[PDB]
Every structure is written in C-alpha cells, then in structure tokens.
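S.K.: Let me give you the structure first, and then I'll get to my questions.
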Amino acid sequence: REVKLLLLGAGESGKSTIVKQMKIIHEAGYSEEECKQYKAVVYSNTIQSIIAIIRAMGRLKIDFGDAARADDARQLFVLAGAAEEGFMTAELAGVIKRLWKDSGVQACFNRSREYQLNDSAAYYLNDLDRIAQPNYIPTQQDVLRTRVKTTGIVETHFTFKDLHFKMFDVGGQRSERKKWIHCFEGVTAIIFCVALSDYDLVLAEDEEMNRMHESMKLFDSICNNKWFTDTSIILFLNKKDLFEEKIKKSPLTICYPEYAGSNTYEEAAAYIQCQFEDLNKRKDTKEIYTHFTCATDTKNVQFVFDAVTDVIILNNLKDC
Ligand SMILES: Nc1nc2c(ncn2[C@@H]2O[C@H](COP(=O)(O)OP(=O)(O)OP(O)(O)=S)[C@@H](O)[C@H]2O)c(=O)[nH]1
Ligand SMILES: O=S([O-])[O-]
Ligand SMILES: [Mg+2]
C-alpha cells in the first residue's frame, strides 16, 4: 500500500536533504558512481562559499588580516574555473586554505547573517585537505551537505515497513511557490520543514524579509488550508545543530522582540515551536506532529522518520 509524502517549506529549510536521507537509510546509500556525480557540486559549493565571504569583505570594508592574502585572492579567481569542472588542484586548495585561515576572512565569516552564505560553508572549508585528495570521492555526509536550489518537482520512491512511499520535493524560494499546487492531490502527509537557525537571517530573494517570518506565513497558509484537513501535518523544526550554536551568540529578539527567555537551546527551541504551533486556527480538531531534526544527521533522521512512519501507519492506513 502507498503513502504520498509532500515536503514543503521555505528556501533552504532542508527538504532536499531529507530526500537524500531516504536513499541512505532505506536504499543503502549513494554508490561510488553516484557519489562521484556530486564531486563537482562539492567543489562548486566550496568555491562559491569562499568567494561569497571575499565579496562580503568588500561590502563590509574588512581587510585581510595578512597582506600576503591579497595575492592568494587574485589566484583564487585565476584557478577557480577548474573546481567548477570537478577538478581541485593542490595549488587551488592551498590558496583556499590560506584564505580561510586568515583572521579578516574569519571576521567576515562570523558576520554572515549580514550577507548570504551557504550553511555548509564551514563544513567544506574546514575539510579542504580531505576533499582536495587525489581521487577524492565524496562521502555520504559530503553529499548530504551539498546545496543546490530545487527548481522543479522531484519524486523519489522507496519501501519501508512494507509500505511503498512516494516522496515529493519542490523548491521553497518565492520563485518556486507557484508550483506547490501541482503536488496537492492525494497527500497522505506533509512534512513542513523550518530552518530553526534562520531566525536572524533575511531571504536570499528579499533582504528586507526575515527568513523565519516568511516560514511562519507559509506554515499558517498550509496548516490552515481546508484542502489539507485530513492530511497529517508533520512539522520538522530542522537545523537544530546550527541553532544550538547560534542561539549562544545571536539574540532571538532579532526575530521575536517579545522573547524573554535565555540564550539557550531548550527555552528558545520551545518558544519557536510554540510560535509555529500557535498558528493552527483549529487546535482541537487538527493535530501537528512536531519533531526537532538535523537533516544532515542520518541517525537522527532515521529515528525521527521511524517515529513519523509509526504515526502515519496508525492514522492513515487502516484497511476498511
Ligand atoms: N548543518 C545542517 N545543515 C543542513 C540541515 N538541513 C539542511 N542542511 C543543509 O542546508 C542546505 C540546504 O538544504 P536543502 O535541503 O537544500 O534545502 P531545501 O529546502 O531543499 O531548499 P530549496 O530547494 O527549497 S532552495 C544544504 O547545504 C543542506 O546540506 C541541518 O539540519 N543541519
Ligand atoms: O507565487 S506567485 O507567483 O503566484
Ligand atoms: Mg530543495
């Protein structure tokens, strides 16, 4: 019997990363050939991240910590074209490594809410020696950590607990929202993804809009749409790993000026959960199933998706 799951949520909330985890958990992972297809995506993501930080240093007027890095930044652009084609020379890796270690680059990196930077930037840039090896093959985590904006509708199938799942993934940026309705028929459950760590960020599409406010508006729209009255609504409050680190140092009042809790994970995570669950206009007749997730962590997603599946089996799959 069949289960249709629809992943919704704003840009970069983690939807496509959950799709990848289904392949890893239920279909034995990415093969060597599949992993090699992501090599140019890893190198592209790495190059674009250090270039984004270097672009921002001009905008924010941040100097390199060491003047010698000015020539490394020149060579970055001379050499960058290779990474884009799947090649990563020792020379290019050296240049990126010295840039990434510079104190002015780090000062800019630690101000990334002021610009747009991929969440996996530090992941890849801290792992340069490893990804620049001859005959590097991306790991499962390297594949999970890649970032490519979704611009169509993606359908993946897998079997789990004797059920045939069809999982649908669509893009969440504003340009792609018009396509969500093509996926609205026959949905067993929506998995609505929220990036917890987006509370102090602005939209890539619009620098005046707070990313978490955008996510709230989208959840209010979906959760309360009467077309989905008998579709289970699962809320993944995702990027809990990034949120744990950010809440130590970036005030939640950027997003919610009435927040009176401390700069700690449990209080702030519960507060955000309550802000989204409060958007439900029919609290006694519509249940939200909320999980806190780290979509790049296979063990977390495995146990959370096991729990989610058990609920769907109980609620949606009786045989009359
Ligand atoms: N550290 C960490 N990174 C995450 C988590 N979830 C997703 N990412 C990373 O964030 C980036 C965006 O995730 P992605 O899955 O692409 O978002 P999306 O919702 O599909 O985005 P879109 O297609 O609507 S633009 C990727 O680099 C992914 O690896 C998480 O929980 N923790
Ligand atoms: O999302 S708008 O283009 O209808
Ligand atoms: Mg996507």
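Residue numbering in chain A adheres to Swiss-Prot, whereby the residues present occupy positions 32-351 in order.
When the header is checked for method, it gives X-ray crystallography, 1.5 Å.
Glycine residues also receive a Cβ, built from the backbone N, Cα and C atoms like all the rest.
Under its mutagenesis entries, Swiss-Prot includes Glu43 to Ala with the note: Mildly impairs receptor binding; mildly decreases basal and receptor-stimulated GDP exchange. Residues or ranges marked as GTP binding site by Swiss-Prot on the basis of a large-scale study or a structure entry: 43-48, 150-151, 175-178, 200-204, 269-272, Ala326. What Swiss-Prot records for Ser47, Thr181 is Mg(2+) binding site, and it gives experimental evidence as the kind of evidence. Quoted from Swiss-Prot, the note on mutagenesis experiment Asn149 to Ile is: Inhibits interaction with RGS14. Does not inhibit interaction with RIC8A. Where Swiss-Prot documents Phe189 to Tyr as a mutagenesis experiment, the accompanying text is: Increases basal GDP exchange rate; no effect on receptor-stimulated GDP exchange. Annotation of the mutagenesis experiment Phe191 to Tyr in Swiss-Prot: No effect on basal GDP exchange rate; mildly decreases receptor-stimulated GDP exchange. For the published mutagenesis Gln204 to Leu, Swiss-Prot gives the following note: Expected to have lost GTPase activity; inhibits the forskolin-mediated increase of cellular cAMP levels. Does not inhibit interaction with RGS14 at centrosomes. For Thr329 to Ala, Swiss-Prot lists a mutagenesis experiment annotated as follows: Increases basal GDP exchange rate and inhibits the forskolin-mediated increase of cellular cAMP levels. In Swiss-Prot, the entry for mutagenesis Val332 to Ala states: Increases basal GDP exchange rate. The structure shown retains the original residue. Swiss-Prot gives this note for the published mutagenesis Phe336 to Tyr: Strongly increases basal GDP exchange rate; mildly decreases receptor-stimulated GDP exchange. Under its mutagenesis annotations, Swiss-Prot gives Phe336 to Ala or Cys the following note: Increases basal GDP exchange rate; mildly decreases receptor-stimulated GDP exchange.
Distances, neighbours, how buried they are, the whole picture for these features please.
M.R.: Under DSSP, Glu43 (mutagenesis position) is assigned to coil, being neither helix nor strand in the three-state scheme.
A C-beta separation below 8 Å, combined with a sequence spacing of at least six in one chain, links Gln204 (mutagenesis position) to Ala41, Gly42, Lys180, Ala235, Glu236. According to its DSSP assignment, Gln204 (mutagenesis position) is coil.
Under the DSSP three-state reduction, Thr181 (Mg(2+) binding site) is assigned to coil, being neither helix nor strand.
A simple way to gauge crowding: the CB of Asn149 (mutagenesis position) has 18 other CB atoms within 10 angstroms, across all the protein chains here. In the three-state DSSP assignment, the secondary structure recorded for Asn149 (mutagenesis position) is coil.
Within the same chain, residues at least six positions away from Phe189 (mutagenesis position) with a Cβ under 8 Å of its Cβ are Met53, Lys54, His57, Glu58, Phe196, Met198.
Within the same chain, the residues at least 6 positions away from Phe191 (mutagenesis position) whose Cβ sits under 8 Å from its Cβ are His57, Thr340, listed in sequence order.
When secondary structure is read from DSSP and collapsed to three states, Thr329 (mutagenesis position) falls in the helix class. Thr329 (mutagenesis position) has a Cβ environment of 17 other Cβ atoms inside 10 Å.
Counting every protein chain shown, the Cβ of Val332 (mutagenesis position) has 26 other Cβ atoms within 10 Å.
DSSP assigns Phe336 (mutagenesis position) to a helical segment in the three-state reduction. In the shown protein chains, 23 other C-beta atoms lie within 10 A of the C-beta of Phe336 (mutagenesis position).
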S.K.: Can you check which residues sit near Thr181 (Mg(2+) binding site), meaning Cβ under 8 Å from its Cβ, same chain, 6 or more apart in sequence, and list them in order?
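M.R.: The list for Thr181 (Mg(2+) binding site) reads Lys46, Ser47, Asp200, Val201, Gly202, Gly203, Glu207, given in order along the sequence.
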S.K.: Compare the Cα of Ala326 (GTP binding site) against each of the mutagenesis positions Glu43, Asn149, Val332, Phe336 and report the nearest.
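M.R.: Nearest in space to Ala326 (GTP binding site), counting only the mutagenesis positions, is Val332.
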S.K.: Could you check which of the binding-site residues (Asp150, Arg176, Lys270) sits closest to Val332 (mutagenesis position), going Cα to Cα?
M.R.: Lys270
S.K.: To the nearest whole angstrom, what is the C-alpha distance linking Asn149 (mutagenesis position) and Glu43 (mutagenesis position)?
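M.R.: Per the Cα atoms, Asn149 (mutagenesis position) and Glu43 (mutagenesis position) stand 9 Å apart.
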S.K.: Could you list, ordered by sequence, which of these recorded positions: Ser47, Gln204, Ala326, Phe336, have a Cβ under 6 Å from ligand 1?
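M.R.: Checking each Cβ against ligand 1, the ones under 6 Å are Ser47, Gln204, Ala326.
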S.K.: I'm trying to understand the geometry here, so how far is the Cα atom of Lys270 (GTP binding site) from the Cα atom of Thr329 (mutagenesis position), in Å to the nearest whole number?
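M.R.: On Cα coordinates alone, these residues lie 13 Å apart.
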S.K.: May I ask which of the recorded positions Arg176, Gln204, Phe336 have a CB within less than 6 Å of any atom of ligand 3, listed in sequence order?
M.R.: none
